[PDB]
Structure formats: structure tokens, C-alpha cells
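A.B. asks: Once you've had a glance at the structure underneath, I'll fire off some questions.
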Amino acid sequence: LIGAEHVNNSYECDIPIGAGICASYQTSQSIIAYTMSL
Amino acid sequence: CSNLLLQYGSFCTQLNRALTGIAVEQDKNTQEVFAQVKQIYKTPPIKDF
Ligand SMILES: *[C@@H]1O[C@H](CO)[C@@H](O)[C@H](O)[C@H]1NC(C)=O
């Protein structure tokens, strides 16, 4: 995955990717990738 | 081989969308079963039931 930084915190994800990690646009603001919150 | 594939490019659009439709259907099948609750319940440390 290129163009999206990785952050260790977990939130509820909206755009699925696979293998338990999603991507979302949060806080300027940029696209981030994180493990989804169950 | 790719030049003659343009005559059947509409066929491959159907097949690629079909496998994409299968993949999203298999993905949402797990959420329709296991993801019934929005909250995760922790097991209490007391095992005296
Ligand atoms: C997230 O926090 C953990 C806590 O130890 C740390 O190990 C990890 O490096 C952190 N990740 C980032 C991207 O800062």
C-alpha cells in the first residue's frame, strides 16, 4: 500500500482492503491505514 | 494474442465482474454471520458458573 500512512491506533473502518486492515480518510487530513476495530 | 482479445473484450469484462462479484459476496457472507454484535464482550475472570 503506497500513498497511505500507517497508524497504530484502531478505529471502525469503512473501506475494506483485506487481511484485517482497512483504509480511511481522517486527521491536515490524509488517507491512513489501520487494523479494523471489532 | 492480445490483439485478437479485443474482439472478446466484452466477454472478459463479464468474467472479471463475475469473480469480483463472487469475491465481495464471499467477503460479506462472513460479516452477515459473525458480525451480529457491535460490542465485544470480555470473558469475566471468575470461572465459577
Ligand atoms: C504504536 O504504539 C506501539 C506501542 O508500543 C509502538 O510500539 C508502535 O511503534 C507505534 N506505532 C507507530 C506507527 O507509532
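Here Swiss-Prot sets the residue numbers for chain B, with the shown residues being 749-797 in order.
Header lists the method as electron microscopy, 8.4 Å.
Heads up, the Cβ atoms here are built off N, Cα and C, so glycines get one too.
Record note (Swiss-Prot) on the natural variant B:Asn764 to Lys: In strain: Omicron/BA.1, Omicron/BA.2, Omicron/BA.2.12.1, Omicron/BA.2.75, Omicron/BA.4, Omicron/BA.5, Omicron/BQ.1.1, Omicron/XBB.1.5, Omicron/EG.5.1. Annotation of the natural variant B:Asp796 to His in Swiss-Prot: In strain: B.1.1.318. In Swiss-Prot, a published natural variant is listed as B:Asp796 to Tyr, annotated In strain: 19B/501Y, Omicron/BA.1, Omicron/BA.2, Omicron/BA.2.12.1, Omicron/BA.2.75, Omicron/BA.4, Omicron/BA.5, Omicron/BQ.1.1, Omicron/XBB.1.5, Omicron/EG.5.1.
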A.B. asks: Return only the integer: C-alpha distance in Å from B:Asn764 (variant position) to B:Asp796 (variant position).
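C.D. replies: Their Cα atoms are separated by 54 Å.
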A.B. asks: List the same-chain residues at least 6 positions away in sequence whose Cβ sits under 8 Å from the Cβ of B:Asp796 (variant position), in sequence order, or say none.
C.D. replies: none
